[PDB]
Amino acid sequence: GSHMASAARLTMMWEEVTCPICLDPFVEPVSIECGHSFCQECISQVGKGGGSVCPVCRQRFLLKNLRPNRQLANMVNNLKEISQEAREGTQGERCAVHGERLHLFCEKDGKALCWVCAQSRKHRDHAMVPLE
Amino acid sequence: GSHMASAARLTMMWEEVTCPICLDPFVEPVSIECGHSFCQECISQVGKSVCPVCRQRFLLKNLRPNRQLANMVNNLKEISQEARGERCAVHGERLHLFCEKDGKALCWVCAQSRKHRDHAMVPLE
Ligand SMILES: [Zn+2]
Ligand SMILES: [Zn+2]
Ligand SMILES: [Zn+2]
Ligand SMILES: [Zn+2]
Ligand SMILES: [Zn+2]
Ligand SMILES: [Zn+2]
Ligand SMILES: [Zn+2]
Ligand SMILES: [Zn+2]
């Protein structure tokens, strides 16, 4: 049957589908030699000229050995959907990256945030205020 | 905040972390060249060739760890634990069914999975 997924549990699941370079949910997730995964755009940037080292474990990698890791993108989609299936007859703007409702504004980044955004490493030290 | 994961949604997430070879949740998940992933054991034994899902060629030296998949398994098992009896070893959910073909005790995820859903099952007593 169904189960309640706590806030803490959802945070951990998001963590697993989050790029270590940009700290957003993975977009076109790919893995390098060592098996660590990244957004394809992100690791392509780090490896400009053909290669570099893994930002997590410092093992060497080549851009030609990029591998698609589609299950991670599927898992992002499953997590975004939990937010839309949520609403007990309810509808409004949703975070482009998490699919949760937007109720906060990051003054540093000058954009709206959901609660997942607010707690994440990417924003949790920024100044935030409620939307109005 | 919190959200209800429906049974349908849970099922879908389980499907993503299930090995196409043994039809259980990944144990030591690893990828081959096409990007398809498998338990290390399961794909190793296919080598001892061609991708069971899509048929693209692969080589065993090119296996890569895909640890996110294992971490997700662990996350999904905790969901059941945090809503809390005897528990499925692969899914963490409560056992209430018994498979007459395999002779083992099943959780609701087992029962609806490709692996046992065609098997004769009965309630535990
Ligand atoms: Zn990224
Ligand atoms: Zn690495
Ligand atoms: Zn967000
Ligand atoms: Zn911010
Ligand atoms: Zn397997
Ligand atoms: Zn394949
Ligand atoms: Zn089970
Ligand atoms: Zn069975």
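Each residue's number is its place along the chain shown, starting with 1.
Including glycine, each Cβ sits where the backbone N, Cα and C put it.
One entry in Swiss-Prot concerns the mutagenesis experiment B:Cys19 to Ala (Swiss-Prot position 16). Its note says: Loss of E3 ubiquitin-protein ligase activity. Does not inhibit NF-kappa-B-induced gene expression. Loss of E3 ubiquitin-protein ligase activity; when associated with 31-A--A-33. DSSP assigns B:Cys19 (mutagenesis position) to coil, not to a helix or a strand.
As annotated by Swiss-Prot, Zn(2+) binding site applies to B:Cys88, B:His91, B:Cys110, B:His116. Just so you know, the Cβ of B:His116 (Zn(2+) binding site) picks up 19 other Cβ atoms within 10 Å once every protein chain is counted.
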Could you state the whole-number distance in Å separating the C-alpha atoms of B:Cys110 (Zn(2+) binding site) and B:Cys19 (mutagenesis position)?
13
According to DSSP, collapsed to three classes, what secondary structure does B:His116 (Zn(2+) binding site) have?
coil
Quiz question: given the recorded positions B:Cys19, B:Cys88, B:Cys110, which has the greatest number of C-beta atoms lying within 10 angstroms of its own C-beta?
B:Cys110
